[PDB]
Protein chains: 2
Amino acid sequence: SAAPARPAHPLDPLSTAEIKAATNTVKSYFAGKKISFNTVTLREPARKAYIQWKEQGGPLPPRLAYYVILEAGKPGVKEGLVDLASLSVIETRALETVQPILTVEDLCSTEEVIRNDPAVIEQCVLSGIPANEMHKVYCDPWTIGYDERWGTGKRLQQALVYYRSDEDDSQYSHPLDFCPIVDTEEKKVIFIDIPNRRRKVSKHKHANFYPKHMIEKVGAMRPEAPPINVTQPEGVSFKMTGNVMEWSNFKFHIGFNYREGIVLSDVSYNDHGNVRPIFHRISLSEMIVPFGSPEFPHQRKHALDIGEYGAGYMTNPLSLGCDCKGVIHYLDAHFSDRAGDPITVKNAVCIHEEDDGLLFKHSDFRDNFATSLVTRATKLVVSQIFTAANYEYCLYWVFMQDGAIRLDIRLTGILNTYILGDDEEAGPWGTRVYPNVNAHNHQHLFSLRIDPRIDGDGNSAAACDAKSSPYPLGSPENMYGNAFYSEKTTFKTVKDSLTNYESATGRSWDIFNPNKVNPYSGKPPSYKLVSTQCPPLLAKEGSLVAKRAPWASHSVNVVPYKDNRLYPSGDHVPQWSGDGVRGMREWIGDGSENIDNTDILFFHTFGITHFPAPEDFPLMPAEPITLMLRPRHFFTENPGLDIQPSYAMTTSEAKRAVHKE
Amino acid sequence: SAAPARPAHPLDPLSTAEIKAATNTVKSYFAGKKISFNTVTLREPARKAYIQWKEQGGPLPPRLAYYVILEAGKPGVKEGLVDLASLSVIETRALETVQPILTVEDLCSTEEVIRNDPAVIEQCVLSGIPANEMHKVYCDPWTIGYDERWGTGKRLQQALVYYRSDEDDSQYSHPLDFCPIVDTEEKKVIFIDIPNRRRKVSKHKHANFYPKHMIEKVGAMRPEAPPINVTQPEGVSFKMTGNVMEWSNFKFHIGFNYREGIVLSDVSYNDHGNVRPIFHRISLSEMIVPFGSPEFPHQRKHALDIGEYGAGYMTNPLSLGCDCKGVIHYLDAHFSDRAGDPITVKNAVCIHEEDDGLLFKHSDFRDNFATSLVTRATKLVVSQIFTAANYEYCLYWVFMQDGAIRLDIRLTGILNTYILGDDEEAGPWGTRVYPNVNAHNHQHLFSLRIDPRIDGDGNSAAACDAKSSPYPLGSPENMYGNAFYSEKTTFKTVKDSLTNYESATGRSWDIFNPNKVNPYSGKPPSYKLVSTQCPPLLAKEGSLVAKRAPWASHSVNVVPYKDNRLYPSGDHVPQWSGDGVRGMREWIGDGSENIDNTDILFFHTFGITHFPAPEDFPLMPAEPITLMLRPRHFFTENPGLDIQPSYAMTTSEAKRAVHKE
Ligand SMILES: [Cu+2]
Ligand SMILES: [Cu+2]
């Protein structure tokens, strides 16, 4: 058989060979049809099949490839599965009223089409840009998001237009006032949204940020600062076997796909010989960046980056020394292009360990701290950085030596901007960050998808709220009124889980195994979600934003596990009106399904609300976002105590050294 | 004159010479009186005097020393001021119904007194410890906090008793059931709180954490991990002139005192030649760690560490390479002992710079990210670590290159523990973290004191709440219901400022200068407090905890500036019942005073609520806490753009290098 070679691990992404094998198979199946490839990626094995293979000597799951194609002259898409071993299409269906994720190829041609469009050219002339300077006009190709004038009838993009006085300028200080709508398949402008109040191109200098620009703007650059060198002469402590990582007792598979980007699977912790499962899969499953200006056509700015462009497709090849400093281990990403040929993104993921301050410390005041023990912490970082036109999303999955797992995100890049008239007030929907530049308010929301396996199978979730004792001050039960406890509300049905972060109770959430008990505390083993950057969805109920991102309405959504329940806003996000039972809305159903002690899926909504300020322009300083999953009642004691201390002196040793007591 | 030499800077802490000069002066003034020194510290110059001296060629402020002494046979204390230049007491008063901060000397003798007390010995015997093994009994000397049976009539301490089978053990796995009350001045036990239900000493092995213990507990220690070396071959970029720091345009004075520990003053940022003030003073002014068990005598566990022991007095001498890694610059601390002689704590503060990931980045998708600019961030850290008996508080004041200032705190050390009977349930007020060990619930709350001078004098504060537009979905004003803005509520009077963090609006607070305007945004320059770890005070209104820490009831308290308005729970905290108009309660008054565009003081309450778990025992992994002050509308653009990029390639350069276009 010409079947491609099987991977080392069932969860390994498709190899370039498998991708090509998949596309050859699809092409043969659709022989005579003019088709193009939109997506060719690994169809992960069923959860049960994988676990049986992994721990019960079960059979090796079939190596499958999921594909999405377009056929010239045919509406929507066609999707299906290819069994790589037998090189055959085993599943396929047409979806004529849906539009797929926009690939780099899908987006690359838009700029040239608007530049050569007569209606667009006329608009540029009207805006103060001569027809013979169209090479100075640029545009960020966006999914149209959703426009009720066309639905999914045509595959559309909207173009946010900008102007560069010089090719090296940062165009964002000079947005134009109109918005062209482009037919992706036909590669032509079908309409242009033009404001009632016209604003011609800004005549100010561009707000630039490269050194040559800064030298002109301010005196010059600051002197090169003294270097801070990081070296690991004896190598690193982590061990990579293919995509399998081993570090500080943690063991997991590092996967990656066009959409979610990094995908961490089969996460376990070796508790002194007892290898205990934690999570079967964890990743970012969707996002939405809803803008806050009510004015047309700005309601169309609420990109669901992961589902509409792909955190994988948009990922940057990481530059050693700059993006990832120190001794780095890189991983590449493989996708398919429109023709069905494998494409590779080098250094899409970087892995390394860093010093992370103190892990723990304690000194005895009795001998003036002579008795002391200090142990420094080391963290393991698995990261990627993707670019969504103007913004940059830096993602860092962090593993720590106390057994905690953290997701750190840094937002940078450039503010989305729209033109502002000389006599126009930007507030309250935006900020004038530069003359004639309006940076609209917006939120950055993410959907963390957790498939738990806390110390094994059979899990539950709960909200934990800190509360004062119900007994009043002066009562026998709370004489001095200081009593307080943690109220744990275990979610029984899906409906019970739809909860938001609450500052009034310093709310946290537990993902636990009700089938086990901690021998000391008597509480079930668990990982606690500690997350406070949980903005409420500001768009109203029934709004386009709320309908297309049903998951964003609550900080936490817990539903029964089902295979292929990955994307909360549906499988094909672009141009979906938000009407219909799909994604999270489908999984929630009538909210009556059991989620207590069974296989569950935990979707957490977190992020920030951004009100632009001049400090964010013309290039924005990194803004941090973070959440953490901590083991609570999982271990019987601090799991990092067997790590060699950086310094340690006992009381007896102190007496000896001290002098002679 | 024998007056001690003046310091280089008016805000420099008292030198050992000044301390001795101060105590000699006080002793002479109280000639014939048997006095002891409790506190001898710098009395900082009036805010106005300092600023006039600093920017208006005003006279050098008088060098003053504040002292607190006890007189044998006299109730309370005596406090006053010494004018160092003239070596004379210029101010003095007796406070007979107050008790002062407990010094290391005040606390060091308690353990020996209980060991030799007959009533205590009897209790140990009754608890299962032979009278001839009292050398195995230990106790953490605590302020009694407040006990209505004695008020401030006697200076008291309460002793949390523990047992060590071996001097090298960590005693916390073996607490005893009773609590001795000791007269600090008389050095004798005056009472012992004994529970109705007796619990004899635990017979389990001690829960230890040193390597030798771990080798016995688990197989052995983990192998020494490969080193991660940090070097700065060409030195550091920051410059210290005495206590004056200069780094990345920031300039400030690093002070330190027995109580607040680190005190950062006169903070400014050099905005390309324009030196702009930010804060006149910032520090931690008080804390409270209220425990949540209602059972007697646990209501007495709500230590206000800063005001009752002193973050300075408790600070650890930092060990190079372990506590502070890299090229470090240290500062020492100087206090007075009971006799009036200067005492020194070496390396009380460490200063250094660290790599802090990416400062900002952006790449153009047009040439597959060939056009890119990446600049790494460096942060300046000013830190200290103090020990409060069982806990360790690691404090890190962080300055960043985007102009933001952050306060990072890591809590470590050991859990406060009380005995648990074999048949005793710890919940809901605590957790059984080890056999017979009950770790009670508690909160860790801090009072950040900010004396702002945002871009000059005349400041205001406000709450910022993210809100959806009031207009409904489908209205002409909010057609698609996505509109949202930031509602700014400027505090007019003190009463308006008493606010809490609100997750429902992702609340932040602004400290701004209403006298100035950002030329681009049209908003006043400001520093925004972004802080989400703001627990509500769980102790009830009218409770001992709420009364002694009036500031902890709100996340934010803003009052008019007045000289010497430093400590929110009063100047002499130990044993105050919480009744009376002092500290924050006095500053708030009837809440009608103006705080809009004037000299204000901003007190922020933040921290965490701790529900112990076995992972925290026997030694707890560092738990993080953080808050940030960001410039918003302060600058007209990202202030870090003139920093040499780690990597930078323009579109034109990319074309040249790319190949040849
Ligand atoms: Cu943003
Ligand atoms: Cu704690």
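Shown for chain A, in order and in Swiss-Prot numbering: 15-675.
Positions of Cβ are set from backbone N, Cα and C atoms, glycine also.
The substrate binding site annotation in Swiss-Prot covers A:317-328, A:402-407. The Cβ of A:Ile320 (substrate binding site) has 31 neighbouring Cβ atoms from other residues within 10 Å, across all protein chains displayed.
Applying an 8 A CB threshold to same-chain residues 6+ apart, the list for A:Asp319 (mutagenesis position) reads A:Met301, A:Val303, A:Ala325, A:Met328, A:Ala402, A:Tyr407. For the mutagenesis result A:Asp319 to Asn, the note given in Swiss-Prot is Loss of activity.
Secondary structure from DSSP puts A:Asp319 (mutagenesis position) in a helix. Looking at Swiss-Prot, you'll find the mutagenesis A:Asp319 to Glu noted as follows: Strongly reduced activity.
Residues annotated as active site, proton acceptor in Swiss-Prot: A:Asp319.
Around A:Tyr405 (substrate binding site), the same-chain residues at least 6 positions away in sequence with a Cβ under 8 Å from its Cβ are A:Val303, A:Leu425, A:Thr426, A:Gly427, A:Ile428, A:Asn430. What Swiss-Prot lists as active site, schiff-base intermediate with substrate is A:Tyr405, and the listing cites experimental evidence.
According to Swiss-Prot, the Mn(2+) binding site annotation covers A:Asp465, A:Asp613, A:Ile614, on the basis of similarity to another entry. For the recorded site, A:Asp613 (Mn(2+) binding site), the DSSP three-state label reads coil.
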Find the one among the binding-site residues A:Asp465, A:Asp613, A:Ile614 whose C-alpha lies closest to that of A:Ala317 (substrate binding site). A:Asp465
I need the CA-to-CA distance for A:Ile614 (Mn(2+) binding site) versus A:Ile320 (substrate binding site), whole Å please. 22
Comparing the Cα of A:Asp613 (Mn(2+) binding site) with the Cα atoms of the binding-site residues A:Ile320, A:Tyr323, A:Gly326, the shortest distance belongs to A:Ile320
Excluding A:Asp465, A:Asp613, A:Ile614, please set out which residues of the same chain place their CB within 8 Å of the center of the CB atoms of the Mn(2+) site, keeping sequence order. A:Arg61, A:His294, A:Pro466, A:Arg467, A:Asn473, A:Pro574, A:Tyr575, A:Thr612, A:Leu615, A:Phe616
Across all the protein chains here, work out how many other Cβ atoms are within 10 Å of the Cβ of A:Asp613 (Mn(2+) binding site). 17
Are there any residues in the same chain, six or more apart in sequence, whose C-beta is under 8 angstroms from the C-beta of A:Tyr323 (substrate binding site), and if so which? A:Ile115, A:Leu116, A:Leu121, A:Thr157, A:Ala317, A:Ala402
